[PDB]
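Read through the structure below, which is laid out as structure tokens, and then see the notes.
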Amino acid sequence: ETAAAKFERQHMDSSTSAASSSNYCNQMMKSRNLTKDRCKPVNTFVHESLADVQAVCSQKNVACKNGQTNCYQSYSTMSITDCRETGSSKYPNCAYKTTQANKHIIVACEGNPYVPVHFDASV
Ligand SMILES: *CC(=O)NCCNc1cccc2c(S(=O)(=O)O)cccc12
């Protein structure tokens, strides 16, 4: 899987404007294969068009949590869904808490075309 493709699979959900219900994370973590060999503990889904996320690579340049400088913060807020494993979750029965919000996203960009390869965080 290419870096750009892995990002898309793990973070893009342009089919919905926002998480429907509390079971959104349980379904999405499963269908995007994030519960295949381990319960990925934390994951953020972005509900905006691929083009709008891609555009962030031309927005505000900031440092990445790791100190690298190829991160960008979106000018505007975006619809996101935070998925976090519950204190009780255990493989293979992965359980998640869903939290919908509108925040600015921060992504790491690379290549050419210069596209998002990692979801750094949101604010
Ligand atoms: C959710 C997600 O963004 N998946 C893309 C694959 N994971 C990933 C890509 C690039 C960097 C990176 C880092 S790092 O700290 O910049 O090295 C850490 C964890 C995952 C990724």
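Heads up, chain A uses Swiss-Prot numbers, so what you see runs 28-150.
Positions of Cβ are set from backbone N, Cα and C atoms, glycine also.
Taken from Swiss-Prot, the feature active site, proton acceptor applies to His38. Long-range C-beta contacts of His38 (mutagenesis position), restricted to its own chain and to partners at least six residues apart, with a cutoff below 8 Å, comprise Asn70, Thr71, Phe72, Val73, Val80, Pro143, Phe146. Annotation note: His38 (mutagenesis position) sits in a helical segment as assigned by DSSP.
In sequence order, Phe34, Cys91, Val134, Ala135 are the residues near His145 (mutagenesis position), counting only same-chain partners six or more apart with C-beta under 8 A. Annotation comment: Swiss-Prot describes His145 as active site, proton donor.
Here Swiss-Prot flags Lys33, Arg36, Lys67, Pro68, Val69, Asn70, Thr71, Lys92, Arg111 as substrate binding site. Under DSSP, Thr71 (substrate binding site) is assigned to a strand (E or B) in the three-state scheme.
Here Swiss-Prot describes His38 to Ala as a published mutagenesis experiment; the accompanying note says: Loss of activity.
The secondary structure of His145 (mutagenesis position), as reduced to three states from DSSP, is extended strand. Under its mutagenesis annotations, Swiss-Prot gives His145 to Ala the following note: Loss of activity.
Taking a Cβ cut-off of under 6 Å from any atom of ligand 1, none of the binding-site residues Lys67, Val69, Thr71, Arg111 qualifies. For the substrate site listed in the record, the two most distant Cα atoms among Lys33, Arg36, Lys67, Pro68, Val69, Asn70, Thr71, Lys92, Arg111 lie 22 Å apart. Every protein chain considered, the tally of other Cβ atoms within 10 Å of the Cβ of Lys67 (substrate binding site) stands at 17.
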